[PDB]
Amino acid sequence: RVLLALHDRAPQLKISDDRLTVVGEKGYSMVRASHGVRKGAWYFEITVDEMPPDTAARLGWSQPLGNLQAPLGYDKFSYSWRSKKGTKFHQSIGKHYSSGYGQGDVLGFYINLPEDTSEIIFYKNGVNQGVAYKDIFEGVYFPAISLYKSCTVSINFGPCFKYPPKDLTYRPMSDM
Amino acid sequence: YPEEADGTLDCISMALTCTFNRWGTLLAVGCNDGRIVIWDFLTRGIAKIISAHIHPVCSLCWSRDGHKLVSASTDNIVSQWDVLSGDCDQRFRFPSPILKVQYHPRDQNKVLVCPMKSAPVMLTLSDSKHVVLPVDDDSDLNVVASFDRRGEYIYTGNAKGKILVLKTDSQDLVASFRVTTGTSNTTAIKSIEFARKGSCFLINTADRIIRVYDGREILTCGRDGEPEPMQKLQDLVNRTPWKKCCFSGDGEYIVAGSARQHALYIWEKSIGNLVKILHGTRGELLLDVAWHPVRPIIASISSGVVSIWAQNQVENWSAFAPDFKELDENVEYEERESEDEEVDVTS
């Protein structure tokens, strides 16, 4: 079943006992999921339930050989987008993208991955936020979460999505 | 304010007296065989050795210009020197041996010299026109006198107890009082010293009591006054007679040396309590005590040994870090994630 992992953790990180929710640690360290792909156009959902005032939390795809302890966006393995002031990051450098995300949304992420016979798109209430960058590298693509003080976000992989868009032909990760 | 031992000087034996300039750079160590050894502070060296005489050099006094000492001995010569190459400019072979010399602070042609027996008479440099300072009684045989701070007056002191004040050159009798020593028995005077800011001054009496007065108070008293003292100092436990007194660099901390025990006592002008007793080699007898005007370090002359008494800055040097304050337990704050004025620089 498409779920989380056991040793994909820091000891200050708390992967919750439902394997559908991560509990935030007040610093900045990276937790990641367990079921990813390498080639194709795929999709999952992160349901952001509750948020404090004046937060900082970054979400996006990642590759497992990155940093286990970083805020997301520190490496060339992964991209990110911040909950405050809406910034895309390449090795965590301020490059203004949008305005960030708040309380009560679903951050359901799209990937695009061609091959000789690649972009990362973020959604938020179905809104096509645009394109972060183009032609990303080769590897296994896990999701990645790093959080603020102990807030509440939920993950989702079932085909009964909360916000299914109608602009691209995507597939759920639970087909694995 | 001095609290340590800090070092001493085994350079030239038989030290007898010293004093300083306005700036506090050199040290004119008076010697028994007619010498003035000059030692430096910031370089710790002996620059010039003036082999002046062969007789005990008793008194010394620096002037304001930084060029003209004045001394006397049992050689009984009112000498003078210069620190460039040891130039004895003048030589006054006089009778009646000397106790203390003293300039006027800015009219340095006029020096004030205390003989052995009769009244202090104001000498000069060039001419022999000594200005007779009229003491009335003249039966006391030991009368001491001095200026004020700015050289604006002349203060005197007999051995009976009567104090007279004259103008610095024309001798206006403006103040007259006898000291309130005991009830029926008065006492003599041995020294009167003055500060570098203000007109407070001490009366080194001889019933083991120091008395302190101000200049404005006695100028308000004037002729036939009864000035009460600002402060009465003594030491009733150890029953100690006094040798030499002085002042601090601001006229706040009186430094009076003993005459029996080789110890310094330090008071306050305002409150009037003892603050610290200093000590040294217990087997000496102390004669002269020098205070440094801009930085509080004391010199003590006994048995040819002169000692430097600082406080070492044990607090710390804090030159580098006005910043960087200390947190005792491991305090963590790791939540966080992130042309107006024209002053004459050429002044």
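Residue numbering for chain B follows Swiss-Prot, covering 13-350, 371-379 in order.
Using the three backbone atoms N, Cα and C, a Cβ is placed for every residue, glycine included.
Here is what Swiss-Prot records for this protein:
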MUTAGEN   B:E374 to A  Significant reduction in its ability to stimulate KMT2A methyltransferase activity in association with WDR5 and ASH2L
MUTAGEN   B:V375 to E  Significant reduction in its ability to stimulate KMT2A methyltransferase activity in association with WDR5 and ASH2L
MUTAGEN   B:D376 to A  Reduced ability to stimulate KMT2A methyltransferase activity in association with WDR5 and ASH2L
MUTAGEN   B:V377 to E  Reduced ability to stimulate KMT2A methyltransferase activity in association with WDR5 and ASH2L
Exercise for review: Around the Cβ of B:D376 (mutagenesis position), how many other Cβ atoms lie within 10 Å? Please give the count over every shown protein chain.
Suggested key: 5
Practice item. Tell me whether B:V375 (mutagenesis position) sits in a helix, a strand or coil according to DSSP. Key: coil
Point to revise | Under 8 Å by Cβ from B:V377 (mutagenesis position), same chain, sequence gap 6 or more | key: none
Practice item. Have a look around B:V375 (mutagenesis position) and count the other CB atoms within 10 A of its CB, chains all included. Key: 6
